[PDB]
Amino acid sequence: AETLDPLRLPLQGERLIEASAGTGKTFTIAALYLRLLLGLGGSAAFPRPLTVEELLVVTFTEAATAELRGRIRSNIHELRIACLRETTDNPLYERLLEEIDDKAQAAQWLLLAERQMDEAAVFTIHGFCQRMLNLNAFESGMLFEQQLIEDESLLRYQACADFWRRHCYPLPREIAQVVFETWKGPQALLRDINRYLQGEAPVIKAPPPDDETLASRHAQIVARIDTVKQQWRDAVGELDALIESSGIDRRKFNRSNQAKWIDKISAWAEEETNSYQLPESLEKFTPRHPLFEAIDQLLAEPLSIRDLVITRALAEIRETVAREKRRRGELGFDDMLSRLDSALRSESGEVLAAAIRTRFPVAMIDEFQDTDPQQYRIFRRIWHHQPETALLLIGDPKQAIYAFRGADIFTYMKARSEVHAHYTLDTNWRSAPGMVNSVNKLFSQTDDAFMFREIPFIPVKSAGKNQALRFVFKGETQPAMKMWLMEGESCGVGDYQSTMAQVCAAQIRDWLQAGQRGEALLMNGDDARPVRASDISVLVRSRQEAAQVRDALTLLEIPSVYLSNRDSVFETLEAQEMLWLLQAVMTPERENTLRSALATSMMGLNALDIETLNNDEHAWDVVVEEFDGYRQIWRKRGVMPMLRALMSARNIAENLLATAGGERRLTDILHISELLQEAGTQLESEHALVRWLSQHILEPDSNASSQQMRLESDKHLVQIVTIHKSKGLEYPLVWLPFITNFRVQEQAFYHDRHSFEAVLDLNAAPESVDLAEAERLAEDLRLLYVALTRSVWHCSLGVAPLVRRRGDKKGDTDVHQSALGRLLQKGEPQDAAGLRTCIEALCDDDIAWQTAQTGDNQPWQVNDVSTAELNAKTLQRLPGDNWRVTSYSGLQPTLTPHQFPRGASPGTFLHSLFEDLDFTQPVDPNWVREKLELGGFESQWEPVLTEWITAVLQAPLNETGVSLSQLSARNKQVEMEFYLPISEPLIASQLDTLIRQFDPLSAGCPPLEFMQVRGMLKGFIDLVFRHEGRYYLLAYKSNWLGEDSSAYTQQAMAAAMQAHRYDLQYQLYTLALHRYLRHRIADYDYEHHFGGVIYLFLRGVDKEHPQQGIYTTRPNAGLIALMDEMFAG
Amino acid sequence: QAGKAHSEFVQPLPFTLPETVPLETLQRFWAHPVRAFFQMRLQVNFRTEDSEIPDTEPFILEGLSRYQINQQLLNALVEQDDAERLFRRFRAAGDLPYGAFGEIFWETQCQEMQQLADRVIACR
DNA sequence: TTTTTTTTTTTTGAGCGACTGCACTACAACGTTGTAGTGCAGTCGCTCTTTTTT
């Protein structure tokens, strides 16, 4: 391999960058991005400079893509400034400025890149796949709009239940007994095949034929058992073998156990005494008859129906899931990869790949260790050997720890075998040189420490600026790696975990006790920093050992946080307390729910307070009254106002903040309140939110929004973090108590060493188990390298002779089966003394060891400080006056029009019919039928309605007898919208008296009450029309429910005007029309031009009665001027 | 930070022992003393919501339904009754799995309850 | 077509693998008795990761 320079990398063909742990990968990516933008390199440069929308950057994590986009934007801005200034403060920027000859064109290109930075092509894998599926949908065959689903487990369990229904129900008893012996239900089958249903479907070694069912396999195994039973029945009654010292003389009793065994073939499990009838076991303890060899051939392979059922499940459930998602039209995360791989698998899609070569003629793929084989197949389909396109796979094979998620190191080995060039980053900028030398010493003890030929380890180099980092103690300079060897011959699992957790807690309390006095320090050169509780971090692998560390650390009065805590907030007691509080708010009448909600820890009352609340009826009455007020706030204003009034009146937030350990409870209460407010806006009913909260309490499913947050940030806590959640982070002091604990893989799912394909062996072959255990050990070694390379100043290890075998003292320990002992014991099985000598053999200035001491002196010292005085500002006045733009409504035989349905919708339908219809032309019946079809009314009403409409049109509405047919199109104006200003506060007492002074209809009608309205008033006049040089107004009222006879005279219409208070509306209409005719027509007089206001009741117009239906009113011509003076100012 | 903390819930309450204390009260006390202090002295019973309807038929038997089936099978075998009639009664209600798996479950539960009844009715 | 009320919980790990006790015969030392290997049965540790994609 060679070293990598970002200004000398040839960007042609395929290149493989191996960025080690702690190296500047994001800086090298930004340097290569600037190199691709400016087109630098000379002979090794790109043939043409590319824009921002042509550089494709692919990174898995979304936060990594956002950080890289922000860093590239900052680098573009800094390089633009340095090119405009011809100077910089960075040496790489200095060499970048020295490589270019021109400055103005480069500055213009960097300015265009800064302006086009929003349209940068830096996406994720699934985002790029979705964008390529939506862009070229024709060659791929993708829908334009699809619905992504987050959780796929429900449809998978439904398809597994359907498979168990259609396969396990019609089986007979002799097959269903074996099926029940294999799995209890479909849940066990789904738990077995859940690692194979997701992702790429594996290839099954030696699959069953397609015509073999369960009954044929059962009959075959029954015949195979019956042949051995027949051969035992034929060769019974003889004994010719020699009696050995190991062979006891009770074997004839075992033959008696085989005499009663052959009764029926309804069972499936043979006797263990056939193991006594093996020629290979009897010879080791002379067998000549082939009955013993037939018994050994029967016990050579296990008689199991499991593989055929697993194959049928893997053939049926994935197909049913894909068919259901194609029927519903939904899509998944891996479905985009599968669709793009099937599109590139086709013949036309290759041309689509050329379109991708037209789209982005470059690719920089970050985090290539987390690469599915579909992704590498796509990237080989697009960017294998085409000219002018470059592929840059920037990754690290020593960090591939996501094999549980779907990643695979054999894909990386195939990629390394396919490509030709390799580049590596030499410098490490994170840790001290002592830790770097310890890592380069531990992993280079033997050859091929990762046990694979294609994964070589190279010694990395430390930084020159960080060579003075020292974690100093009270005594002297503490070394980098301190392997705490637990003393003893053989120990269990729980006892070893407890002892190493106690040793780690003792070391933590010693570092915190000496750190607060200025003894234990972190020294950079001459600068020093005391070690707080946030510096020490414990790196665990599982949740049980994390809880063990937290329990062993909280005993010594040391608070610790768990960063990998993904538990839901709805699974705590605070969600149940909030549910009880909401049930007491919704139903405050029943005292049982209110008493159960008041006694919770959220309220915080003593038993004496509850007793006095049960005894005093008046205090419970006050509580019921305030809970009814809370229910009123909850019904009017929502969830968060009710919760804030409850937390402010009861003052429970101050009591929870005063109580030690109640801040996490308060943050959980606030998050539950935020989630209840987020879920309450999407629900109309009030009990539906309570049912949703009870369901989410009963559903422990983990969403990204419904997870527990960090309780506090100001107070420093010991951060426990798993190894997978510690990838890419940084910690000063790292403790690894359970780095020697290992787990043996039992299932046989491996990868071939030649074809690099996933091979699932359903039969229990030892070669597949060994090939899976080798990959498990390689994964454990990669986890060890990830956990080791996160410390900066000091790392501590917990070593112990751990024995996974059930024997306590067998003379050998299983540390060679782990990842640490394979480097300590050089891959050889040894003892505890051998492990101690292998630890003491590699003793340097950076690597030391000490024995585990069990002992505690004192927990800690608080050393609290006082808080300064603080106050809150108070608003002096009201925030705003009553300014609102309101309207008039804000200030307030068998077929006949009398039998018309009275409502708002028929009123608006008749209003739209009178608006849309022309008054000059006669009414056509087919137009009325089409309008009734558009409205949705009955068709039988149409021939009576049109003659009623013409009866309305034939009736004149004027003091001279002017009909509606005499009005031309230019004279009429329908639905005049007006805005009327008012700058004074509208007093109802000063307005109603001014109305009653002139209007004769205000004799009764006690005055309405409304607030002071200052601002604008909206209005919609129905019709304004001129005739013989005089303007007139017309409005439509059509409710008229209480009248069916001819009683709608002028007295009833005046009573309706006084009841519905249409006098104010007509007066505002006259004022608006007066202002409109004053603004529009020059030389305007109110008495000369205005004629009156006509109200037209539609259901009151009769042919024989011209006066019924119409209502003509003229103002006194003195109220309008005073109202204009009042509205003006 | 000027608020009072949460005081302890435990407080000495006045209580006079009555004349006639029934045996049921002592049994409910010694079944759970903290629960009898909560739901009888201060009448505070934390009422949890009932469980939702499951989405599928019961393929396995575990929990309260298995305990009720075992209790009824033990009360049936203590009188030497017909186990097949109770099997048909529990199968007609749908509480058992369909087909052969319900028969296997009923057979193993009948074996366990017969092993218990051979000790129960030996000294009854 | 009218209408009546009611307060009680219960349950849940088992197969894998070792330790030790008791019996039973095989074989050599002194027909009978002590030493050794094996098998059956009751009792006890243990144990079931990691996470993020619009």
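To match Swiss-Prot, the residue numbers of chain A are left as they are there, and the shown ones run 5-289, 304-910, 938-1174.
If you check the header, you will see the structure was determined by electron microscopy, 3.6 Å.
Just so it is clear, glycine is given a Cβ too, placed from its N, Cα and C backbone atoms.
Among the features that Swiss-Prot reports, ATP binding site is placed at A:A23, A:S24, A:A25, A:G26, A:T27, A:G28, A:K29, A:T30, A:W447, with the record citing experimental evidence. Neighbours of A:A25 (ATP binding site), defined as other CB atoms within 10 A of its CB across all chains, total 21.
What Swiss-Prot lists as domain 'UvrD-like helicase C-terminal' is A:480-746, and the listing cites sequence analysis.
Among the mutagenesis results in Swiss-Prot, A:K29 to Q has the note: Subunit loses ATPase and 3'-5' helicase activity, holoenzyme has 3-5 fold less helicase activity, 20-fold less processivity. The residue drawn here is the original one. DSSP assigns A:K29 (mutagenesis position) to a helix. A sphere of 10 angstroms centred on the C-beta of A:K29 (mutagenesis position) encloses 21 other C-beta atoms.
Within 10 Å of the C-beta atom of A:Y803 (mutagenesis position) sit 21 other C-beta atoms, taking all shown protein chains into account. A helical conformation is recorded for A:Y803 (mutagenesis position) in the three-state DSSP classification. Annotation of the published mutagenesis A:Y803 to H in Swiss-Prot: Large decrease in recombination, loss of Chi hotspot activity, decreased RecB helicase rate, retains nuclease activity but not Chi-sequence specificity, does not load RecA; the original residue is retained in the structure shown.
Quoted from Swiss-Prot, the note on the mutagenesis of A:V804 to E is: Large decrease in recombination, loss of Chi hotspot activity, decreased RecB helicase rate, retains nuclease activity but not Chi-sequence specificity, does not load RecA. Long-range Cβ contacts of A:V804 (mutagenesis position) within its own chain (separation 6+, distance under 8 Å): A:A25, A:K416, A:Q417, A:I419, A:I741, A:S744, A:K745.
Cβ neighbour count for A:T807 (mutagenesis position) (all protein chains, 10 Å cutoff from its Cβ): 24. Swiss-Prot documents A:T807 to I as a published mutagenesis change and attaches the note In recB-2109; absence of nuclease modification at Chi sites.
Residue density at A:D1067 (mutagenesis position): 19 other Cβ atoms are found within 10 A of its Cβ, drawing on all protein chains shown. According to DSSP, A:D1067 (mutagenesis position) sits within a strand segment. Listed in Swiss-Prot is the mutagenesis experiment A:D1067 to A, annotated as follows: Subunit loses nuclease activity.
In three-state terms derived from DSSP, A:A23 (ATP binding site) belongs to neither a helical nor a strand segment and is classed as coil. Cβ neighbours of A:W447 (ATP binding site) (same chain, under 8 Å, six or more residues apart in sequence): A:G26, A:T27, A:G28, A:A481, A:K483, A:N484.
Same-chain neighbours of the ATP site beyond A:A23, A:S24, A:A25, A:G26, A:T27, A:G28, A:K29, A:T30, A:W447, judged by a C-beta within 8 angstroms of the site's C-beta center, are, in sequence order, A:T32, A:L443, A:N446, A:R448. Among the residues A:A23, A:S24, A:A25, A:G26, A:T27, A:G28, A:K29, A:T30, A:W447 said to bind ATP, no two Cα atoms are farther apart than 13 Å. For the pair A:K29 (mutagenesis position) and A:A23 (ATP binding site), the C-alpha distance works out to 6 angstrom.
When the Cα atoms are compared, A:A23 (ATP binding site) and A:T807 (mutagenesis position) turn out to be 13 Å apart.
Other C-beta atoms found within 10 angstroms of the C-beta of A:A23 (ATP binding site) number 22, with every protein chain shown included.
Other Cβ atoms within 10 Å of the Cβ of A:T27 (ATP binding site), summed over all protein chains shown, number 21.
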